[PDB]
Amino acid sequence: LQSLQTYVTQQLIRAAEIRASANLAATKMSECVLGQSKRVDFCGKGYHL
Amino acid sequence: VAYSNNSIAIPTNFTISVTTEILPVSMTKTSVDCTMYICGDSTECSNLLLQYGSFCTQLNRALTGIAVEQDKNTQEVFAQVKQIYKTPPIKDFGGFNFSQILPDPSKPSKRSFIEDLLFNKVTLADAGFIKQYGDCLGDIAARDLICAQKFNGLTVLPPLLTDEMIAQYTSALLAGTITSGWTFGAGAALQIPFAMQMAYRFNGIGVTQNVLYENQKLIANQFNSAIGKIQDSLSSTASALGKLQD
Amino acid sequence: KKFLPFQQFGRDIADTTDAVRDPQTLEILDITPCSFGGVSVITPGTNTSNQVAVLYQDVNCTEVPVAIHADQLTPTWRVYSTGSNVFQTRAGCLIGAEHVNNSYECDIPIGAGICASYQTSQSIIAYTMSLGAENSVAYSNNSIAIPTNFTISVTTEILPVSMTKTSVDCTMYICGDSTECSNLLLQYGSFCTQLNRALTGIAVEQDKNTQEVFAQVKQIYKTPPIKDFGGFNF
Amino acid sequence: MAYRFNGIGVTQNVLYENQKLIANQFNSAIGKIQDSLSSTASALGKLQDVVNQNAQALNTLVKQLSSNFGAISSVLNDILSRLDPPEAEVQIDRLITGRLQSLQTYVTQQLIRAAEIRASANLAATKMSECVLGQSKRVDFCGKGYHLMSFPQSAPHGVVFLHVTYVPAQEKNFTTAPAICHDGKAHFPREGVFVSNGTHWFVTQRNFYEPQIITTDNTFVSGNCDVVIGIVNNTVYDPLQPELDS
Amino acid sequence: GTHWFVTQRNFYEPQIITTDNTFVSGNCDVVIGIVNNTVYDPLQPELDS
Ligand SMILES: *[C@@H]1O[C@H](CO)[C@@H](O)[C@H](O)[C@H]1NC(C)=O
Ligand SMILES: *[C@@H]1O[C@H](CO)[C@@H](O)[C@H](O)[C@H]1NC(C)=O
Ligand SMILES: *[C@@H]1O[C@H](CO)[C@@H](O)[C@H](O)[C@H]1NC(C)=O
Ligand SMILES: *[C@@H]1O[C@H](CO)[C@@H](O)[C@H](O)[C@H]1NC(C)=O
Ligand SMILES: *[C@@H]1O[C@H](CO)[C@@H](O)[C@H](O)[C@H]1NC(C)=O
Ligand SMILES: *[C@@H]1O[C@H](CO)[C@@H](O)[C@H](O)[C@H]1NC(C)=O
């Protein structure tokens, strides 16, 4: 039970990190793919097209 | 920097550059049978575990919530547009060549060449439980292979979205970006020549469109060279996909 | 497996026996457990209906009565282990679901593109999901499309801000009003201090979350008495 | 509203010529939102997870006291009234370890849930500081479509945003050219798109149809007209030429 | 070093300084580092009657 609890807690932390990464990826999709972003160094490096 | 109160530097040319960014989306959806993992159908062990309470139900609920959250992340990162746009049969986008990124109709899988390289790069060669669980699906020639609970109840759930529909969504996004620009994201798709889209995206960064209309051939050649360089770098032995491998 | 001579049994990484040798004929065997507990059920709401369909996870439809030993169970378990509406997919075996060739929006997700919904003679149907409406763009190198009208639309977005501020007394929850038990609790250290401090930090963070969201401005602006907004009605 | 229309590339004369239509469309959209919210829709489920998960975790915390964790009884007073401290302490510490481990598990899950709320609250504060306090050029951040304004509303354990967006409709096909060659010189549009109905050439803005006569005020000249791919020969009207009679 | 020109900030596109691409605001003495130069007027190269 201690081993399973450790595994579940580590999986929860990793899932939170994956959630943050997926939210960042969805934001990058919605900005750079569906339009042009004026934010510097958000979509690649330099002036984004 | 040669700084002064009356000196400025103005570029005389430019270089179109294509870079690669890799971001993780989802993880492996794993479900654990707590009672099976604790013991192998021992009724005395089950009776002793029932004295502890609702630990196994809580862990199963947490794992189910994790899997549902992974599916929600994939759906919210890929199903941005509900209109599945198709690529035009004739491709004359001002000399720009998108053959490396467009889907290939010559294969049952709708993945592109670059997508095929990405799929071939990431592998489960030296993995442990995941590769052993996936090998049971390649061992279907032998009957009576109950590999679902063979590893003490540790199961791997298949994703809600498979690779084919994800590739279809990416192809639809590429078609909407090429044919409609940024208009299809806000609302209904508006067809537009690719030169107009390049001109207005040049205008969005403070560059007049006559630069594009005078150097379109050079811009297309530089873009094709950058696409070829990206393809050659991805096809090389460099481990550029280490983020998903982690 | 080439069993060199007196090496008799085997085990995996988790020390469970996977190979064994018969002590009489000296033949070699392989071992695969057979319990199964991973069942899934797709059902609508009880306030709506009472029909129920069950998914058998990662097992073939031809091996259901052997893995679960259905013939030794109730006939209601038998009729849900063998029936007319039996379907096999990548996710596993579905019994009771009505497979159709149509495609709709996903209602109850199963896996590998399989979704179920309640359809009218009401029954639970199973179908492959539809990504969306099929669309094509009439692309050309000299043709453009310009909109002639527009529609103002209002969309609703909901985001959580705060969370219920809970506070737990560690000494009370472990054992109430017992001095002997409280004496034994001090032998475990400052575990109660850590839990009280962690929950206090959560409650402060919840108040910070409400403060940092709703107090972007520091002046309370009163609404004007007249509503002359050019036809806009707020 | 005229300035916010100017923020998405629409000229302010379009809003003033259709102010009554915009106000009627906005009031109908508010009533449609009000009628949809007043119905039996379950769109408030995002706030419902916070309430239900807290209620489930609190009930699981209470129900964990019923477990004996291998002791004689789950009641502390039963052990204290039946046993003596020379032999009661071997039964108490099993209940101590079981209940403390449940308290460790609950607080750990609360900390993970608090971090999830922290990410959502930071996103809500970012949306409030951008959509409400100004106009955002970012795509699909303040709702789907071209964002104009937003209205925040209070909610139990959350906030509700009412994004007012701009969605074009009633598309029409047109024939376009990148530039116009008039006297051997290429004329490019200053802001809009060169369009034609097949008989006459007009210039209109990108996000709305409003044809205008091609003049020197709305066009600029850059280089010869031999290097532009797809150029169309057409005349350019001079607003100064009829006034030269003196 | 010989003649003055006006160009955009991201590309070298020298042009003749006219009244269309410029505007007038204030006198010469307030601006620090002003340079005396002529400005072409496209209204009257020869446009007289
Ligand atoms: C399930 O049964 C089908 C047909 O009998 C067979 O082709 C397939 O390999 C079986 N799957 C497994 C995992 O045994
Ligand atoms: C045990 O006896 C059986 C029956 O005669 C025989 O077939 C088998 O070979 C014997 N095994 C050994 C190890 O002698
Ligand atoms: C429950 O069912 C009743 C009718 O039996 C219906 O009026 C009601 O709206 C239903 N509730 C929900 C939440 O669907
Ligand atoms: C569904 O498609 C299969 C072939 O994929 C066909 O055999 C079957 O008759 C179809 N059923 C219906 C109801 O169209
Ligand atoms: C557009 O493509 C067609 C081929 O379908 C070609 O004949 C025509 O010249 C092209 N026009 C321009 C302006 O590139
Ligand atoms: C610019 O710097 C030079 C070098 O120090 C100096 O001589 C000149 O006066 C400066 N210009 C102004 C306007 O101060």
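For chain C, we keep the numbers from Swiss-Prot: what you see runs 557-676, 689-802, in order.
In case you wondered, yes, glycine gets a Cβ from its N, Cα and C as well.
Annotation of the natural variant C:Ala570 to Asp in Swiss-Prot: In strain: Alpha/B.1.1.7; the original residue is retained in the structure shown. Secondary structure at C:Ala570 (variant position), taken from DSSP and collapsed to helix, strand or coil, is coil.
Non-local neighbourhood of C:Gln613 (variant position): C:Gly594, C:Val595, C:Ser596, C:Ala647, C:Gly648, each in the same chain, at least six residues away, with C-beta under 8 Å from its C-beta. A natural variant is reported in Swiss-Prot for this position, C:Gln613 to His, and the note states: In strain: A23.1.
Packing around C:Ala653 (variant position) is summarised by its Cβ count: 23 other Cβ atoms lie within 10 angstroms of its Cβ, all protein chains included. Under natural variants, Swiss-Prot gives C:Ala653 to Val with this note: In strain: 19B/501Y.
For the mutagenesis experiment C:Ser673 to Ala, the note given by Swiss-Prot reads: No effect on O-glycosylation by host GALNT1. Around the Cβ of C:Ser673 (mutagenesis position), the same chain contributes C:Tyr660, C:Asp663, C:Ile664, C:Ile692, C:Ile693, C:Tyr695, each under 8 angstroms and 6 or more positions distant in sequence.
Counting only same-chain residues six or more apart in sequence, none has a Cβ lying under 8 angstroms from the Cβ of C:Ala701 (variant position). C:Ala701 (variant position) falls within a strand when secondary structure is assigned with DSSP. Swiss-Prot lists C:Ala701 to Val among its natural variants, and the accompanying note reads: In strain: Beta/B.1.351, Iota/B.1.526.
Secondary structure at C:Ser673 (mutagenesis position), taken from DSSP and collapsed to helix, strand or coil, is strand. Every protein chain shown contributes to the tally, and the Cβ of C:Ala570 (variant position) ends up with 11 other Cβ atoms within 10 Å.
Between the CA atoms of C:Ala570 (variant position) and C:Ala653 (variant position) there is a gap of 37 Å.
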